[PDB]
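So the structure is just underneath, and the comments pick up after that.
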Amino acid sequence: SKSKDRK
Amino acid sequence: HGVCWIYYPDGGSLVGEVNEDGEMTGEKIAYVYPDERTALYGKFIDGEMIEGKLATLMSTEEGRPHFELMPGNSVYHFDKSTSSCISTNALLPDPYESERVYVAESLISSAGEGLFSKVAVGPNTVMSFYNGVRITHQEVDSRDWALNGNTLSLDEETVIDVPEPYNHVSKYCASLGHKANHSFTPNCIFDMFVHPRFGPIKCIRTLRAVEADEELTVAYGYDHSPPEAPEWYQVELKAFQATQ
Ligand SMILES: Nc1ncnc2c1ncn2[C@@H]1O[C@H](CSCC[C@H](N)C(=O)O)[C@@H](O)[C@H]1O
């Protein structure tokens, strides 16, 4: 994913 | 005649006399930040902040908090972002965050601005809030990295973003968590936070003691083997992997 801090 | 405290996992709380239904509804309800001292005191309905005035918790007597209102007229309300609106008051700072962090030039080479501690704090200290507009993983994942500098996954349905031009403090300073630079050896982590103005968001929390004027950093946590990441991070992942 192109975002911070995904689980 | 009894007062109740309702804590969130992050250490913030709602406190006051509840009404006949056990609801946080009244004119003397407060949200108390995780320092157990900074408070937003006033009118709440079923735990939602309608008019919270900035206050300091001075003591508790028999469980009842005794506040002093801060001078001025800093008032706050529940103001959850949407897909297109980051805040009704983009330039109104969070009063807890304003005492803990500030923005300045990063110490990291070529990294632009960074987020710094104003004072010395211990481990597990909430320092900053990461509010932003709320958009989908589909929109974010289906668009170029150049637009994804500030995207933060909140949960499986929502990504928080601080899109241009709100990435500049002169346009948006209600929260500052998007100003923390990345490190593979960070001194902070992202953690869930329930904020009385922003709603469900994430915060930046220290994982160790930090000194006054120390730069705060977090691991951005991009997927290293889907690396799905911007170039600078890939170039840094290489370096970090070498040191290992
Ligand atoms: N470790 C690092 N090395 C180089 N650039 C970094 C970095 N961590 C963050 N950045 C920069 O910061 C952006 C994320 S937002 C972080 C705050 C930003 N430096 C600013 O001035 O607003 C990234 O797109 C990248 O440009």
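We number chain B the way Swiss-Prot does; in order, the residues shown are 116-341, 347-364.
Yeah, the Cβs are placed from backbone N, Cα and C, and that goes for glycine too.
Here the residue is the original one, while Swiss-Prot reports the published mutagenesis B:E220 to A with the comment Increases near-attack conformations. Per Swiss-Prot, the feature S-adenosyl-L-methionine binding site maps to B:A226, B:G227, B:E228, B:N296, B:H297, B:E356. Per Swiss-Prot, mutagenesis B:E228 to A is noted as: Increases near-attack conformations. Experimental mutagenesis at this site is recorded by Swiss-Prot as B:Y245 to A, annotated: Significantly reduces the monomethyltransferase activity but increases the dimethyltransferase activity. According to Swiss-Prot, the mutagenesis experiment B:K294 to A carries the annotation: Significantly reduces the catalytic activity. Here the residue is the original one, but Swiss-Prot notes a mutagenesis experiment at this spot, B:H297 to A or G: Abolishes methyltransferase activity. Quoted from Swiss-Prot, the note on mutagenesis experiment B:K317 to A is: Induces a reduction in methyltransferase activity toward TAF10 but an increased methyltransferase activity for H3 and p53/TP53.
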Which of these recorded positions, B:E220, B:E228, B:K317, B:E356, are close to chain A by Cβ (under 8 Å)?
B:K317
Taking B:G227 (S-adenosyl-L-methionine binding site) as the reference, which of B:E220, B:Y245, B:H297, B:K317 (the mutagenesis positions) have a CA within 10 A of its CA?
B:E220
Between B:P341 and B:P347 there are 5 residues with no coordinates. Please give the Cα separation in whole Å.
6
Taking only the mutagenesis positions B:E220, B:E228, B:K317, which one has a CA atom nearest to the CA atom of B:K294 (mutagenesis position)?
B:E228
Would you mind sorting out which mutagenesis positions among B:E220, B:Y245, B:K317 put a C-beta under 6 angstroms from ligand 1?
none
Could you tally the C-beta atoms, other than its own, that fall within 10 angstroms of the C-beta of B:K294 (mutagenesis position)?
25
Going by Cα-Cα distance, pick out whichever of the recorded positions B:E220, B:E228, B:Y245, B:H297, B:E356 is nearest to B:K317 (mutagenesis position).
B:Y245
For a quick check of understanding: among the mutagenesis positions B:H297, B:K317, which residue's Cβ has the most other Cβ atoms within 10 Å?
B:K317
Consider each pair of residues in B:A226, B:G227, B:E228, B:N296, B:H297, B:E356, all listed by the record as binding S-adenosyl-L-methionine, and report the largest Cα separation in Å as a whole number.
18
